[PDB]
Protein chains: 2
Amino acid sequence: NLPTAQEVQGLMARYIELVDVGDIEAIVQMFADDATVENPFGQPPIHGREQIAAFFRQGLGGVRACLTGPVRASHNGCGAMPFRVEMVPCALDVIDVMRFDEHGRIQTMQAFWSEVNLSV
Amino acid sequence: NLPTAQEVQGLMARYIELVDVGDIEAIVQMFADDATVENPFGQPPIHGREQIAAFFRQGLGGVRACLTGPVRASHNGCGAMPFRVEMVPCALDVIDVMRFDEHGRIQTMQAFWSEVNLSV
Ligand SMILES: C[C@]12CCc3c(ccc4cc(O)ccc34)[C@@H]1CCC2=O
Ligand SMILES: C[C@]12CCc3c(ccc4cc(O)ccc34)[C@@H]1CCC2=O
């Protein structure tokens, strides 16, 4: 159903674990099939599991991700977290904001970051 | 005008400095006069500088606040940051998400946190 604050902490942490390994099918299944994803925030949103799968495929395919502090969760199915992505030879500080639906799936994801958060 | 990513880092950091000391008039002046503030996210929004000033007055009046990681800024006048608030004898992990207007003032502020983020 619509995830409690504590359940939101678990789901969002699970998302980060999945990104870290790069299990694309399992990542994609975390989203609603009509999920919208803004990454970075300000860019036009990509929509739906097909467009989202492609995003993660060229994102992660050829990469590491960890939380830098606790997940902050609300009581209306949303949450936000700080993490850092590492890659190739650099690093990127990120904050994701996620809203979950009544099935425990991600309906909306906005990622906040820009080049000032980037470090080679 | 509408603040660049770097300017957003400065503004949002300045907000945190102001909260730390508790300079209420200066905090309030950071907001647009018609700013909406959701704190915590999920609660109904308070609106306008009068309702916002009252919020900070009973919040900070009788308290310390610092960033726990870098501000994450976008290119469309928004940004997000992790910080921790301390008070009385406890501590609270928080993530604020802010949108700025074309005057460098805060038009919308949503704060993400709940009791799982609280620690006595
Ligand atoms: C897309 C990305 C890979 C993964 C990733 C990036 C940026 C923000 C993200 C936010 C997420 O919630 C999950 C993954 C990313 C990367 C930026 C550069 C890059 O290759
Ligand atoms: C309201 C509060 C004081 C300040 C503050 C709290 C919570 C979230 C905040 C978010 C902000 O961007 C600025 C200040 C607060 C506190 C929670 C409890 C409390 O007393």
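All chain B residue numbers match Swiss-Prot; in order, they span 2-63, 66-91, 96-127.
Method of determination (from the header): X-ray crystallography, 2.1 Å.
Quick reminder: no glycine exception, Cβ is built from N, Cα and C everywhere.
Under the three-state DSSP scheme, B:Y16 (mutagenesis position) falls in the helix class. Neighbours of B:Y16 (mutagenesis position), defined as other CB atoms within 10 A of its CB across all chains, total 23. Residues or ranges marked as active site, proton donor in Swiss-Prot: B:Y16.
The local packing around B:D103 (mutagenesis position), expressed as other Cβ atoms within 10 Å of its Cβ over all shown chains, amounts to 25. Following the DSSP three-state reduction, the secondary structure of B:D103 (mutagenesis position) is strand. According to Swiss-Prot, the feature substrate binding site maps to B:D103, an assignment based on experimental evidence.
Among the sequence features in Swiss-Prot, the mutagenesis site B:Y16 to S is noted as follows: Reduces activity 20-fold.
B:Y16 to F appears in Swiss-Prot as a mutagenesis experiment; the accompanying note says: Reduces activity 2000-fold. Reduces activity 10000-fold; when associated with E-103; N-103 or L-103.
Quoting Swiss-Prot on the mutagenesis of B:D103 to A or L: Reduces activity 100-fold. Reduces activity 10000-fold; when associated with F-16.
Annotation of the mutagenesis experiment B:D103 to E in Swiss-Prot: Slightly reduces activity. Reduces activity 10000-fold; when associated with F-16.
Recorded in Swiss-Prot as a mutagenesis result, B:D103 to N carries the remark: Reduces activity 4-fold. Reduces activity 10000-fold; when associated with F-16.
Swiss-Prot documents B:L125 to A as a published mutagenesis change and attaches the note Slightly reduces activity and reduces protein stability; when associated with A-127. In this structure, B:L125 (mutagenesis position) is part of a beta strand by DSSP.
In Swiss-Prot, a published mutagenesis experiment is listed as B:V127 to A, annotated Slightly reduces activity and reduces protein stability; when associated with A-125. Taking the Cβ of B:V127 (mutagenesis position) as reference, residues of its chain lying under 8 Å away and at least six apart in sequence are, in sequence order, B:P96, B:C97, B:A98.
Proximity of the mutagenesis positions B:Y16, B:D103, B:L125, B:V127 to ligand 2, judged by a Cβ distance under 6 angstroms to any of its atoms, singles out B:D103 in sequence order. Distance across the unmodelled 4-residue segment, from the CA of B:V91 to the CA of B:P96, is 4 Å in the deposited entry. Using a 10 Å radius centred on the Cβ of B:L125 (mutagenesis position) and all shown protein chains, the other Cβ atoms total 12.
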